[PDB]
Amino acid sequence: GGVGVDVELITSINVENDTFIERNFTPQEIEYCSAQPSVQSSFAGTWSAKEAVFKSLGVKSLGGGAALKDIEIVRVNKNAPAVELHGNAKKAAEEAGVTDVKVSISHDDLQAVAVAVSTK
Amino acid sequence: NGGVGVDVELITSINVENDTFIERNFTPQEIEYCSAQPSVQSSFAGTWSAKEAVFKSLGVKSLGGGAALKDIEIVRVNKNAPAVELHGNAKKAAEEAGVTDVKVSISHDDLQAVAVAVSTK
Amino acid sequence: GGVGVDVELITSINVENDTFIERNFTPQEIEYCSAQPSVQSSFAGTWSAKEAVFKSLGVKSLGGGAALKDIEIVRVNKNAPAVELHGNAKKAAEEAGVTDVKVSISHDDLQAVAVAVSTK
Ligand SMILES: CC(C)(COP(=O)(O)OP(=O)(O)OC[C@H]1O[C@@H](n2cnc3c(N)ncnc32)[C@H](O)[C@@H]1OP(=O)(O)O)[C@@H](O)C(=O)NCCC(=O)NCCS
Ligand SMILES: CC(C)(COP(=O)(O)OP(=O)(O)OC[C@H]1O[C@@H](n2cnc3c(N)ncnc32)[C@H](O)[C@@H]1OP(=O)(O)O)[C@@H](O)C(=O)NCCC(=O)NCCS
Ligand SMILES: CC(C)(COP(=O)(O)OP(=O)(O)OC[C@H]1O[C@@H](n2cnc3c(N)ncnc32)[C@H](O)[C@@H]1OP(=O)(O)O)[C@@H](O)C(=O)NCCC(=O)NCCS
Ligand SMILES: [Cl-]
Ligand SMILES: [Cl-]
Ligand SMILES: [Mg+2]
Ligand SMILES: [Mg+2]
Ligand SMILES: [Mg+2]
């Protein structure tokens, strides 16, 4: 097993910063977040989900500045978040015996938060 | 298989005066419990967060009308952990999704309430 | 199974309060938190982890004021923080059939949050 939690300030996401966004979010994630009622809040929630998922893997960090594009949040019933690992995240997870990851997201004025649980 | 849910709520998101909303979304036992706590508004907010967290963990697109959450009941046993009991549409939707169990946890501070639920299939 | 979550204001921890710190944190925890970039935030996160872990055990509370030194958060030769139960926490957990506990911690500048999941 494994568990992850992450909390983010809504203002931590600068929607105007295309470089930051493009480096850390897949085109699909960007399309989803850009279409929500509160775009900044949606990106913040997705960012929290990426971090929560990473923490649940039980692996080593590549460094404070490594992009999280490899951890992709996809949707199920249109809006519910599912996890898809790619690249290094996929390798590291498989190397750790992780067979599945579930995630949930929520936000309010204070911050966005996400919780992930992984199965081995 | 498996499922997870998290929800965060402002304490002020619950208006204890709004009897109509409370009646619609909380069971008599939930209302009785929350009404008896040191901070009533905070307790309702935590219970509300728990209902939302539990719903998100079920992996369903919605409960099947309406949006009311009375069907997801938080049961309390003094000095012990909160527990989940599903009724009505929530129970049907959960069973239809293969959910066999749901655990929940609640926390508050001055600023907000948060709950986390995990479901088993 | 069992789940626990706890959220704390960073300012809820008074680092000056040696009595509170000594009563609730092991020497190892105190050393770790005291060495972090933000000491107050680190203690707050560790406190939240203790609370989250307790909630996941599915046991009765000894009271609002009971010390939590028995629930130790270890990070070191560890990637993710890990849980080690001692004393009464260990007995109570074993008595409840808990065989393992995982925990995760997150901070922003305002608050800390932790989530724990226990296995039976
Ligand atoms: C380590 C990381 C997850 C922490 O993120 P953050 O938002 O800056 O800080 P947070 O307050 O939310 O979390 C820090 C806490 O996470 C936990 N943590 C640290 N490393 C961890 C790890 N390897 N696995 C799981 N949890 C970890 C610790 O509990 C720490 O708190 P503590 O020191 O008080 O015990 C983040 O900095 C990171 O390295 N992400 C991964 C980046 C990466 O590897 N990119 C490659 C793409 S997959
Ligand atoms: C999902 C719901 C329980 C909570 O939504 P919310 O009020 O926005 O509060 P939260 O921020 O805590 O949760 C929203 C998040 O839950 C997640 N989510 C959405 N639908 C979900 C579902 N059916 N199952 C599990 N998780 C879901 C999403 O990640 C969403 O964030 P994101 O879309 O930006 O990624 C539900 O009440 C809802 O979507 N309502 C808001 C929209 C609404 O009220 N419309 C009515 C029109 S009058
Ligand atoms: C129970 C306790 C964790 C609550 O901590 P808190 O930070 O003051 O309050 P929080 O807002 O975070 O959470 C309170 C919620 O915890 C939940 N809870 C209460 N007792 C619980 C228990 N025995 N197990 C799991 N969850 C519990 C309840 O849901 C409560 O909210 P609610 O009454 O509205 O439903 C804490 O007060 C406590 O008594 N710790 C126990 C100390 C102890 O026994 N130590 C010895 C180690 S074995
Ligand atoms: Cl890949
Ligand atoms: Cl019923
Ligand atoms: Mg909300
Ligand atoms: Mg608290
Ligand atoms: Mg953070």
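Here chain C follows Swiss-Prot for its numbers: 1767-1886, in order, are the residues you see.
The way this entry was determined, per its header, is X-ray crystallography, 2.2 Å.
Placed from the backbone N, Cα and C atoms, the Cβ positions cover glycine too.
Swiss-Prot annotations:
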- C:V1769 to D: Does not affect oligomerization; when associated with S-1771 and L-1773 or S-1771; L-1773; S-1879 and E-1881 (MUTAGEN)
- C:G1770 to D: Loss of transferase activity (MUTAGEN)
- C:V1771 to S: Does not affect oligomerization but lacks transferase activity; when associated with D-1769 and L-1773 or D-1769; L-1773; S-1879 and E-1881 (MUTAGEN)
- C:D1772, C:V1773, C:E1774, C:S1872, C:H1873: Mg(2+) binding site (BINDING)
- C:1772-1774, C:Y1798, C:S1808, C:1817-1827, C:1841-1844, C:1871-1873: acetyl-CoA binding site (BINDING)
- C:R1841 to A: Loss off transferase activity (MUTAGEN)
- C:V1879 to S: Does not affect oligomerization but lacks transferase activity; when associated with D-1769; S-1771; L-1773 and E-1881 (MUTAGEN)
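On the structure: features taken from Swiss-Prot.
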| residue | record | DSSP (3 states) |
| --- | --- | --- |
| C:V1769 | mutagenesis position | strand |
| C:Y1798 | acetyl-CoA binding site | helix |
| C:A1818 | acetyl-CoA binding site | helix |
| C:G1824 | acetyl-CoA binding site | coil |
| C:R1841 | mutagenesis position | coil |
| C:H1873 | Mg(2+) binding site | strand |
| C:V1879 | mutagenesis position | strand |
Count of other CB atoms lying within 10 Å of the CB belonging to C:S1872 (Mg(2+) binding site): 25
Nearest-integer angstrom distance between the alpha carbons (Cα) of C:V1769 (mutagenesis position) and C:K1821 (acetyl-CoA binding site): 7
Entries of C:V1773, C:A1818, C:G1824, C:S1827, C:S1872, C:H1873 which, being binding-site residues, have CA atoms within 10 angstroms of C:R1841 (mutagenesis position): none
Spatial neighbour of C:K1821 (acetyl-CoA binding site) that is closest, considering only the recorded positions C:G1770, C:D1772, C:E1774, C:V1879 and their CA atoms: C:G1770
Residues among the recorded positions C:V1769, C:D1772, C:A1818, C:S1872, C:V1879 that border ligand 8 - Cβ under 6 angstroms, in sequence order: C:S1872
Around the Cβ of C:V1773 (Mg(2+) binding site), the count of other Cβ atoms that are within 10 Å: 26
Integer Cα-Cα distance in angstrom, C:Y1798 (acetyl-CoA binding site) to C:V1771 (mutagenesis position): 22
Residues near C:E1774 (Mg(2+) binding site) in space but at least six apart in sequence (CB under 8 A): C:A1810, C:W1813, C:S1814, C:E1817, C:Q1877, C:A1878, C:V1879
Chain B, Cβ under 8 Å: which of the recorded positions C:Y1798, C:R1841, C:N1843, C:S1872, C:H1873 qualify: none
Those binding-site residues of C:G1824, C:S1827, C:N1843 having Cα within 10 angstroms of C:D1772 (Mg(2+) binding site): none
Among C:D1772, C:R1841, C:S1872, C:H1873 (the recorded positions), residues with Cβ under 8 Å to chain A, listed in sequence order: C:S1872, C:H1873
Per DSSP, three-state class assigned to C:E1774 (Mg(2+) binding site): strand
Whole-number Å value for how far C:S1872 (Mg(2+) binding site) lies from C:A1818 (acetyl-CoA binding site) (Cα to Cα): 12
C:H1873 (Mg(2+) binding site) versus recorded positions C:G1770, C:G1824, C:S1827, C:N1843 - nearest by Cα: C:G1770
Cα-to-Cα gap, C:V1771 (mutagenesis position) vs C:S1827 (acetyl-CoA binding site), nearest whole Å: 15
